[PDB]
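Novice: Below is one structure. I have some questions about it.
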Amino acid sequence: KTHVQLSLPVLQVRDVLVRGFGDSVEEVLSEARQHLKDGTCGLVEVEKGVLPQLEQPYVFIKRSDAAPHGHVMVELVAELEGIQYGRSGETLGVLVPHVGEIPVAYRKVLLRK
């Protein structure tokens, strides 16, 4: 399937134990996609002071369309030293590995895979 219905655990930035997916744009996009498939991906909602607490390169989920079965359609865009790899809509948050952190909420997304 070109799209996959996922429910992403929303984590508080100060709870996150593994603050990024790796060390290159290509690696973080790779790792994010693997963790999304494996159900081991969390979401941090971006506000003032969140991103400096996480590791670059960043992986964002961004709205790709204006929402089947409650699931917002999203795609992945990476960022490193202020350059983005991909072009998409509004940021829903930054993806991080999920290693058992207790979420505050769930974000239903339809991921362009």
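Following Swiss-Prot, chain A residues are numbered 11-76, 79-125, in order.
Recorded method for this deposit: X-ray crystallography, 1.7 Å.
Cβ atoms here come from the backbone N, Cα and C positions, even for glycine.
In Swiss-Prot, a natural variant is listed as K47 to R, annotated with the note In strain: Omicron/XBB.1.5, Omicron/EG.5.1.
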Novice: Looking at the ends of the gap, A76 and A79, with 2 residues missing, what is their Cα separation in Å?
Specialist: 7
Novice: Taking the Cβ of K47 (variant position) as reference, which residues of that chain separated by at least 6 in sequence fall under 8 Å from it?
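Specialist: When sequence neighbours closer than 6 are ignored, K47 (variant position) has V14, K125 within Cβ distance under 8 Å.
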